[PDB]
Amino acid sequence: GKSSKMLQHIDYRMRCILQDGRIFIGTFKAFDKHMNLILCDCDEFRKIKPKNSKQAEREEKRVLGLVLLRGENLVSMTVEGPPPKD
Amino acid sequence: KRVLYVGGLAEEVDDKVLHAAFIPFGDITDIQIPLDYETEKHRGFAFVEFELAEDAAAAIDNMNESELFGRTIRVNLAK
RNA sequence: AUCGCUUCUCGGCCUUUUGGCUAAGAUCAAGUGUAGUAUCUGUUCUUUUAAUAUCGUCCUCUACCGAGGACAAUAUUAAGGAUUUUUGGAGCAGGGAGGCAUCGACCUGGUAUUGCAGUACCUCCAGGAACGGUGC
RNA sequence: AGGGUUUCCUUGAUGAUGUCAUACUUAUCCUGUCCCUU
């Protein structure tokens, strides 16, 4: 019916999980049939997705920037934070 | 509630004059002067926006009815 | 009683009102089905292929201009699953242990090559690896 | 012979309210036409 399930989360900050187990967090700006994704201001995490880990929240973080991810290698997505206003 | 209407302005001053006359009270973010394009001159008034409301307040107290222009000005929220 | 204002009844004006004629001018009747118009109710836009039609150059004719032909893609519509998008070619599969196999530079000595090139690598002889990668 | 102060912004202009369906009355459409009980 609605097709909205992806379009809803568009412009939002999104936590995307890759098939190797990486975590890509960026601004979800576009998708397609294959679920190839366009992620603005995107960083990569490896060790953790923090839920306020008292030791530290961030280890092996890398700044990537503007990322196009191929859908083949995507597993899943959740909402990480609201859209930046800019 | 950041934009003010400032009327009763003496005729000669431009945005540079206004910046110089009001900066002693605090930093300014914007200065608008409505123009009449047929004459190319302003209409006698302008709006000056301060960074801080406290500074805008001090300016009202010391500049209303002030010297050089030598006349009383009107200041209020523009809208 | 008289003068004035206001209810209420009534009389007179009310043709101010029926603006011709002929054979009373003549005659005396309906149902169904479709199409069009109007009104009311409910809900939508902006910011690849098929069919049809027809500025540049060359040639010819006539007096730079005009006409005729040929050549170079363009426009519209649809996607009810058949290669460039929306009815899928993807899927599933990694821990085990605290020596073994294979390859590659590599480090020491010594030794050879003196030629005009676009490159898995590049002499050889002996010694050395508490070296690096991968798999179990 | 003599003198003085209050503007919401502020153009040279190639998409907006519709559309569809149903119900009620003709310059069209066809008529010369009928039922029902003892």
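Here chain B follows Swiss-Prot for its numbers: 5-83, in order, are the residues you see.
Quick check of the header: electron microscopy, 2.9 Å.
The backbone N, Cα and C atoms fix where each Cβ goes, and this holds for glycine too.
Secondary structure from DSSP puts B:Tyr9 (mutagenesis position) in a beta strand. The local packing around B:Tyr9 (mutagenesis position), expressed as other Cβ atoms within 10 Å of its Cβ over all shown chains, amounts to 13. Experimental mutagenesis is annotated in Swiss-Prot for B:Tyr9 to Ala, with the remark: Decreased affinity for RNA.
Swiss-Prot lists B:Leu39 to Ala among its mutagenesis entries, and the accompanying note reads: Decreased affinity for KMT2A. All protein chains shown were included, and the count of other CB atoms within 10 Å of the CB of B:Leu39 (mutagenesis position) stands at 11. Following the DSSP three-state reduction, the secondary structure of B:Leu39 (mutagenesis position) is strand.
Where Swiss-Prot documents B:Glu42 to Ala as a mutagenesis experiment, the accompanying text is: Slightly decreased affinity for KMT2A. The number of other CB atoms found within 10 A of the CB of B:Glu42 (mutagenesis position), across every protein chain shown, is 6.
Taking a C-beta cut-off of under 8 angstroms and a sequence separation of 6 or more, B:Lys45 (mutagenesis position) has the following same-chain neighbours: B:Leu39. For the published mutagenesis B:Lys45 to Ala, Swiss-Prot gives the following note: No effect on interaction with KMT2A.
What Swiss-Prot says about the mutagenesis result for B:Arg47 to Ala is this: No effect on interaction with KMT2A. When secondary structure is read from DSSP and collapsed to three states, B:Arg47 (mutagenesis position) falls in the coil class. Cβ neighbour count for B:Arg47 (mutagenesis position): 13 (other Cβ atoms within 10 Å of its Cβ, all protein chains included).
The note that Swiss-Prot attaches to the published mutagenesis B:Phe49 to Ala is: Strongly decreased affinity for KMT2A. Decreased affinity for RNA. The C-beta environment of B:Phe49 (mutagenesis position), restricted to residues of the same chain at least 6 apart in sequence and closer than 8 Å, consists of B:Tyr9, B:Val10, B:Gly11, B:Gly12, B:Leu13, B:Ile37, B:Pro38.
B:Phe51 to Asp appears in Swiss-Prot as a mutagenesis experiment; the accompanying note says: Abolishes interaction with KMT2A. Abolishes inhibition of KMT2A activity. The number of other Cβ atoms within 10 Å of the Cβ belonging to B:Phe51 (mutagenesis position), over all protein chains shown, comes to 17.
Among the sequence features in Swiss-Prot, the mutagenesis site B:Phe51 to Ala is noted as follows: Impairs protein folding.
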